[PDB]
Amino acid sequence: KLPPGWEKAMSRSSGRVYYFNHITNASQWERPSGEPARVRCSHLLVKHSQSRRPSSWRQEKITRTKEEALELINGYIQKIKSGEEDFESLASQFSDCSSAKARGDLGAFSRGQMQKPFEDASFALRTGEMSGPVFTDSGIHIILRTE
């Protein structure tokens, strides 16, 4: 009953049941449905003033608050989910990581290499699926599992 991390919840707005993943922060109306050694993922990182290194190729001094970074992240998720913009396009333009130059692709990795909240979300995604906001010391990410 429900894959790893998935649980059922009541929408306050609509009164309909939804499904949420406490490991990936994914949420959706639809019922979701041998852990691989490696996964491949892309990400979009929004840094803020409390990030470990508040600097990127986009902006030498990042000054936004963590609250403002999360609003940005939420906005990007809305644009991706609506199909107004695709993930790769937003990562290329707006990610505060040099991975932006490869459409956010980080390549393949196993457990024990990445920041643990990043890793955990990555391995709880099925191929094709996207996370909600994932919080690490680097900042807030959206993760897309591509393999």
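Since chain A takes its numbers from Swiss-Prot, the residues it shows come out as 6-38, 50-163.
Per the header: X-ray crystallography, 2.0 Å.
Cβ atoms are placed via backbone N, Cα and C, with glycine included.
Summarising the annotation, Swiss-Prot assigns domain 'PpiC' to 52-163 and lists sequence analysis as the type of evidence.
Non-local neighbourhood of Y23 (mutagenesis position): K13, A14, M15, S16, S32, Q33, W34, each in the same chain, at least six residues away, with C-beta under 8 Å from its C-beta. For the published mutagenesis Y23 to A, Swiss-Prot gives the following note: Reduced affinity for KIF20B.
The Cβ of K63 (mutagenesis position) has 23 other Cβ atoms within 10 Å, all protein chains considered. DSSP assigns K63 (mutagenesis position) to coil in the three-state reduction, outside any helix or strand. Quoted from Swiss-Prot, the note attached to the mutagenesis of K63 to A states: Loss of peptidyl-prolyl cis/trans isomerase activity. No effect on the interaction with IRAK3/IRAK-M. Abolishes IL33-mediated increase of IRAK3/IRAK-M protein levels.
For the recorded site, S71 (mutagenesis position), the DSSP three-state label reads coil. Applying an 8 A CB threshold to same-chain residues 6+ apart, the list for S71 (mutagenesis position) reads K63, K77, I78. Experimental mutagenesis is annotated in Swiss-Prot for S71 to D or E, with the remark: Loss of peptidyl-prolyl cis/trans isomerase activity, nuclear localization and cellular function.
Just so you know, the Cβ of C113 (mutagenesis position) picks up 21 other Cβ atoms within 10 Å once every protein chain is counted. According to Swiss-Prot, the experimentally introduced change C113 to A is described as follows: Loss of peptidyl-prolyl cis/trans isomerase activity; decrease in DNA repair of double-strand breaks by homologous recombination slightly less efficient than that observed with wild-type protein. No effect on RBBP8/CtIP.
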